[PDB]
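Step one of this worksheet: look at the structure below.
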Number of protein chains: 4
Amino acid sequence: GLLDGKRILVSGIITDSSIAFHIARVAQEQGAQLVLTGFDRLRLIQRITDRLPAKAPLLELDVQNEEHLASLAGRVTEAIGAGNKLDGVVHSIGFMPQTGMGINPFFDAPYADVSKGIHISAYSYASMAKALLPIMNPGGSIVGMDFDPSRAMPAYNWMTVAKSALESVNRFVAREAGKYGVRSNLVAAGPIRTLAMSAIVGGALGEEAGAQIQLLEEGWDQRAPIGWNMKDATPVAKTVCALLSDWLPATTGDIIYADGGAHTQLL
Amino acid sequence: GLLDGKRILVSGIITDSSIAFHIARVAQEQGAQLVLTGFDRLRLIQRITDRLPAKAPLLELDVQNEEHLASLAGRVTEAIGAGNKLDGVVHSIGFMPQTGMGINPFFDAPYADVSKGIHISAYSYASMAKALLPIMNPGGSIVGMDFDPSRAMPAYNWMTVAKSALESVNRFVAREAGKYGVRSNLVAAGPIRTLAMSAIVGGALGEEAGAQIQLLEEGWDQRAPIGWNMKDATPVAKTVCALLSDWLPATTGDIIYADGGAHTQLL
Amino acid sequence: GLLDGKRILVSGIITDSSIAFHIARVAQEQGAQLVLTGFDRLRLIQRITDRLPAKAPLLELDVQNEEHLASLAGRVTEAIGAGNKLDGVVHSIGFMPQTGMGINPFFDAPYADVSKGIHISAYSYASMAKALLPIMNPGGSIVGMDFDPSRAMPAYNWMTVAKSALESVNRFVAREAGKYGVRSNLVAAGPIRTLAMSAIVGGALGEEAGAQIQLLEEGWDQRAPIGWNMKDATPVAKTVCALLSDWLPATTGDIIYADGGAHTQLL
Amino acid sequence: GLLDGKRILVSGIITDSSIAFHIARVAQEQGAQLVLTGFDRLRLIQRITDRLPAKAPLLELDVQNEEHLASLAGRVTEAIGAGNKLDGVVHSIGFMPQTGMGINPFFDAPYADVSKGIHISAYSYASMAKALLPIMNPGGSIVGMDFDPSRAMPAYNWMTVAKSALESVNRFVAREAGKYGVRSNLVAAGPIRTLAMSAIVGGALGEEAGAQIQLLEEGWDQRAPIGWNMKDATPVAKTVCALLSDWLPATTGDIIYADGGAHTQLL
Ligand SMILES: NC(=O)c1ccc[n+]([C@@H]2O[C@H](COP(=O)([O-])OP(=O)(O)OC[C@H]3O[C@@H](n4cnc5c(N)ncnc54)[C@H](O)[C@@H]3O)[C@@H](O)[C@H]2O)c1
Ligand SMILES: NC(=O)c1ccc[n+]([C@@H]2O[C@H](COP(=O)([O-])OP(=O)(O)OC[C@H]3O[C@@H](n4cnc5c(N)ncnc54)[C@H](O)[C@@H]3O)[C@@H](O)[C@H]2O)c1
Ligand SMILES: NC(=O)c1ccc[n+]([C@@H]2O[C@H](COP(=O)([O-])OP(=O)(O)OC[C@H]3O[C@@H](n4cnc5c(N)ncnc54)[C@H](O)[C@@H]3O)[C@@H](O)[C@H]2O)c1
Ligand SMILES: NC(=O)c1ccc[n+]([C@@H]2O[C@H](COP(=O)([O-])OP(=O)(O)OC[C@H]3O[C@@H](n4cnc5c(N)ncnc54)[C@H](O)[C@@H]3O)[C@@H](O)[C@H]2O)c1
Ligand SMILES: O=C(O)CC[N+](=O)[O-]
Ligand SMILES: O=C(O)CC[N+](=O)[O-]
Ligand SMILES: O=C(O)CC[N+](=O)[O-]
Ligand SMILES: O=C(O)CC[N+](=O)[O-]
């Protein structure tokens, strides 16, 4: 077991197509004892997570709720038991209002919506680290989900800006995490066919947006020297578990690219 | 004159130590007709800008004020004359509340403060582009002021995150600017001894923060193969004018490093 | 005149489609006094360069010839006159044997051929800097021609590896150049339809290789927010002149992208 | 066992201080069946490798020897047995003549020495890939040792250029490796006190060189949020083993930084 007898918090499960679900699944398969956090639809998330190989306590976490973050460490300690600490934390949380994405013009996205997006997608990685580092063991690992924003691309728009902010936050979280002997890193995943992506490809945020994202997917597999399967989140999940493990102990404030090596090729 | 006959909006003058003041000065020296935008203390800015080689109309622009941005293009056209468009736009605007910087711990920065900082420092570049692109000529140039946030550093904290977000926004503005035949680029300047900068070195955001920024400055000059004078904004100002000129016509969504080449050296 | 009164050595003119020819043309148009350097076919280069706006002394330089480099500074001083120094140096030199490029498998390139390519394309930038820095004025500029090798691509193969080596060498040349008050920078140009480029598209280095280069140049124009005209070297030439000028005085060991902003966009 | 049942070739053991020795050690600890390759001093290498947890066949490989590379796959197949293939390949090979490093001026390095350096340090990664990919299983992994050359630094000089070339080669090897279902990645390690490094700090390549490398070391630990122990190669070894494992299956043509996160921080 890669994560044998490691206590790992996993956020960001909403459906069985969620990357976080596949992270949670592979984590438990490798002997990790999980604490799950969920947002808004808790009855749904509890039902979805019942299909995981092992049962895991589910805590409510809205990263925009200061009370939720303030109480989180206590609620996690209650779930995993007194005198026990976290060895792992997975940030798999991302949102951007429709106005900040798709055929909705880049300039027409009002800041109130962008701010909400940056709050949930970027700042939330710092606030999660703050809440949970006090209850994290030395040799611990914090991992966030990233989408390479080094270059602008159609439709992703302000979500790309939010990911650029996240990458920057990760490098600062790493500074703080370092004091606790804890690593902080992002996995830059290739495109994964979640509900949200499938909807976007289906034209949910306008036709050209779906068209450009479908062209982006196809270009991604073409470029990737080992190919890229957008319907298979397992390679991403295994990469998150690699960073949660003891086998990247000199990597922090950094980004691991689980993208089939697409970002290393132009074509 | 590098910018002979070019009409250029220049934001972000507050004092004569402002990078924007030195941009404005060098721009006018090179035959540019300037429109100035100023925030909050207009009587002050009007007095400061009277020392510029040529007199320039000063417009009020708070980038957080929706009415100011909505009205901006009209007020600019009124100043430069009907049937006349801008050839240049300088974003020299930046702010992060005290909580987002210095010895004020990175995790203790409330999002309301970080959001206000990202609004003025990152989003404002997109909203300035939205307002002004409709009144910009083909072959035009938009330039923003950047501080390399590729790597985390002490004290700069959430301002670095704000700069990471700005870099991402610039790449998207470039996509929109391209339709108007306009270029969008950032100048990544080295540390410049502004009033706010001197205050920070003086320990205005805590002793440890001032100590770290002073060590960062000294390391910057050491690394820079052509040295770095933090008391000389002229090389930064000349670099902005180079991007405002017709002499970088194939560069857009990009970053020019006016840092003495410090970012290209480890030491 | 951007380069009025400046004495600039320009290498790498072989035909009138050469980037160096357009660099030389734009430089002379901006009041630069040129020293030209040519390889092997001197009669040809002399004839081609007669079409430049002004006549310029032509010196033989094979960068693989130690005597040519040893004697260079002397021969340049004789041409521009004793007591006069160079203000500018353009490295527009590039070669990789057929085996190092095209459908010729990457692994099948003999090192003897790769080494010849790296010698001419990468090391020669350091060689030219060594020979010429002693006869260069303070505030001077050395500029090399680059093709972004940050990501691998089809056909370019070992030429990409050579460009990666050049980028690295440039950063070290900048350290040495710094002592002389001289800047060292690369222009990362987009694809330009030179004789060799046209031949390669025509299938000169195999059909599949020509097909991939044609898809690369087409993808380049699409990505570029301000488009990319591969038949127009003028934007590249103007960018070199910008670096040779006094208007990027805080940029060294660095890379300016004259690529229509293609490298800042994914699509 | 992380590498349970995996057959892995490991090059670049010369002493027990070698990074390759620690890679080899940690690999065997994790259930890997090793083939070792050695250069020049074979009686020494056999003696050194006797201290490894398990007995491993040692094959002679000079990467500059065409006969050695042509015969390698056969000699490896003989060692691991007919109908058995490699699941892993470790390139831990690096050399640059004294003239290419230290206080020996950057410009004074003759290309013959630089070419020899680039041959062993960069090209050899492609040579090993060519020889060994035919006898490598799907889901296989090739790993090379890298020192981040993204920024120039004192003393490392042409070895940095060689590492820049290696990074570029890796991205091309990945394209070829991809056809065999094999990944190709570099581990960018922080400075490790090998016999060679200890000698350099001792002033073996001049006093100023040793002084700069000692300042680089100390700055590295300072910057690294989780610190950096240059006397501990285990974190580098564990990182190579992570890439050799099945736990980074979507990472190829890429670079993993085993540097304490030093490359993510400025200070
Ligand atoms: N799907 C892709 O193609 C892709 C690629 C790379 C990176 N990512 C990143 O992966 C992460 C996971 O997203 P996904 O693709 O699995 O989609 P998803 O919708 O399944 O996951 C997003 C999660 O964010 C949670 N969330 C939203 N707002 C929240 C809030 N205020 N507080 C707490 N949780 C909140 C949702 O409940 C959900 O569980 C995101 O950070 C996303 O940006 C996505
Ligand atoms: N000084 C440095 O060391 C340094 C280094 C690199 C980049 N920069 C960047 O240079 C730019 C200019 O800053 P500076 O260093 O000249 O300092 P400065 O204080 O002189 O300039 C900042 C400007 O931002 C303006 N501003 C603040 N809030 C605003 C708002 N809501 N609407 C409109 N304008 C607003 C201020 O009025 C001021 O004119 C900033 O973007 C800064 O981040 C600074
Ligand atoms: N054409 C493109 O698409 C493109 C794109 C970006 C960068 N570049 C770079 O621009 C530079 C100029 O090449 P180009 O595209 O104008 O083609 P070109 O063939 O016109 O220029 C190459 C030049 O190299 C010279 N040269 C070759 N071997 C030499 C040697 N041993 N000593 C001295 N000079 C030697 C040739 O004589 C010729 O003048 C090269 O470095 C090339 O890699 C080209
Ligand atoms: N030690 C560091 O500070 C450091 C940091 C990062 C990366 N690296 C890289 O790690 C790798 C291993 O080097 P090291 O630091 O363990 O030092 P080392 O001297 O122990 O290892 C170098 C190895 O290269 C081998 N070698 C030299 N020429 C060869 C040839 N022609 N054919 C085959 N093998 C040959 C030597 O026999 C030796 O085993 C190198 O690629 C090095 O650049 C070193
Ligand atoms: O967030 C991302 O990066 C993917 C966009 N999406 O489908 O939610
Ligand atoms: O804003 C910056 O990037 C630096 C100057 N400052 O205000 O601290
Ligand atoms: O060298 C280059 O980058 C392009 C010139 N060429 O070989 O076609
Ligand atoms: O090879 C390296 O990068 C480490 C320097 N050294 O001691 O050989």
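The numbers used for chain B are those of Swiss-Prot, and the residues that appear cover 3-269, in sequence.
Placement of Cβ uses the backbone N, Cα and C atoms for every residue, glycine included.
Straight from Swiss-Prot, the features:
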BINDING   B:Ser20, B:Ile21, B:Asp64, B:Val65, B:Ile95, B:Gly96, B:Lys165, B:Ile194  NAD(+) binding site
MUTAGEN   B:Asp148 to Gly  Confers pyridomycin resistance. Has no impact on the susceptibility to isoniazid and moxifloxacin. 14-fold decrease in NADH affinity, while no effect on catalytic activity
MUTAGEN   B:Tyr158 to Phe  24-fold decrease in catalytic activity while no effect on lipid substrate affinity
MUTAGEN   B:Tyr158 to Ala  1500-fold decrease in catalytic activity while no effect on lipid substrate affinity
MUTAGEN   B:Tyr158 to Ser  No effect on catalytic activity
BINDING   B:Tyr158  substrate binding site
MUTAGEN   B:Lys165 to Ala or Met  Loss of enzyme's ability to bind NADH
MUTAGEN   B:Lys165 to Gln or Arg  No effect on the enzyme's catalytic ability or on its ability to bind NADH
MUTAGEN   B:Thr266 to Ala  No effect on catalytic activity. Loss of phosphorylation. Does not alter growth of M.tuberculosis
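Burial estimate for the recorded positions (B:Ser20, B:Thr266): highest at B:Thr266, by number of other CB atoms within 10 Å. Annotation note: B:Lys165 (mutagenesis position) sits in a helical segment as assigned by DSSP. Non-local neighbourhood of B:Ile21 (NAD(+) binding site): B:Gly14, B:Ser94, B:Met147, B:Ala191, B:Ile194, B:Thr196, B:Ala235, B:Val238, B:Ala239, each in the same chain, at least six residues away, with C-beta under 8 Å from its C-beta. Cβ neighbour count for B:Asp148 (mutagenesis position) (all protein chains, 10 Å cutoff from its Cβ): 25.
For the binding-site residues B:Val65, B:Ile95, B:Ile194, the greatest number of Cβ atoms within 10 Å around a candidate Cβ is found at B:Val65. With the fewest other Cβ atoms inside 10 Å of its Cβ, the least crowded of the recorded positions B:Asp64, B:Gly96, B:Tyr158, B:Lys165 in this structure is B:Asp64. The NAD(+) site in the record is lined by B:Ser20, B:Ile21, B:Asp64, B:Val65, B:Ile95, B:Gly96, B:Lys165, B:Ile194, and its two most distant CA atoms lie 23 Å apart.
Mapped onto three states, the DSSP output places B:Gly96 (NAD(+) binding site) in coil.
Checking the mutagenesis positions B:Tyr158, B:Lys165, B:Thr266 for a CB within less than 6 Å of any atom of ligand 2 leaves no residue at all. Cα distances from B:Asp148 (mutagenesis position) to the recorded positions B:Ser20, B:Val65, B:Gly96, B:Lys165, B:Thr266 are smallest for B:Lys165. Spacing of B:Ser20 (NAD(+) binding site) relative to B:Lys165 (mutagenesis position) is 18 Å (Cα to Cα, whole number). Between B:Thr266 (mutagenesis position) and B:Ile95 (NAD(+) binding site), the C-alpha separation comes to 26 Å. Only B:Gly96, of the binding-site residues B:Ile21, B:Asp64, B:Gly96, B:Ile194, place a Cβ under 6 Å from an atom of ligand 6. Among the binding-site residues B:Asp64, B:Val65, B:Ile95, B:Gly96, the ones whose Cα sits within 10 Å of the Cα of B:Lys165 (mutagenesis position) are B:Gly96. When the C-beta distance to chain D is held to under 8 angstroms, the recorded positions B:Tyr158, B:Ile194, B:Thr266 reduce to B:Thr266, listed in sequence order. Filtering of the recorded positions B:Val65, B:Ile95, B:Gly96, B:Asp148, B:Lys165, B:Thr266 by Cβ separation from chain C (threshold: under 8 Å) yields B:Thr266, ordered along the sequence. Cα separation, B:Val65 (NAD(+) binding site) to B:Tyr158 (mutagenesis position), rounded: 22 Å. Secondary structure from DSSP puts B:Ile21 (NAD(+) binding site) in a helix.
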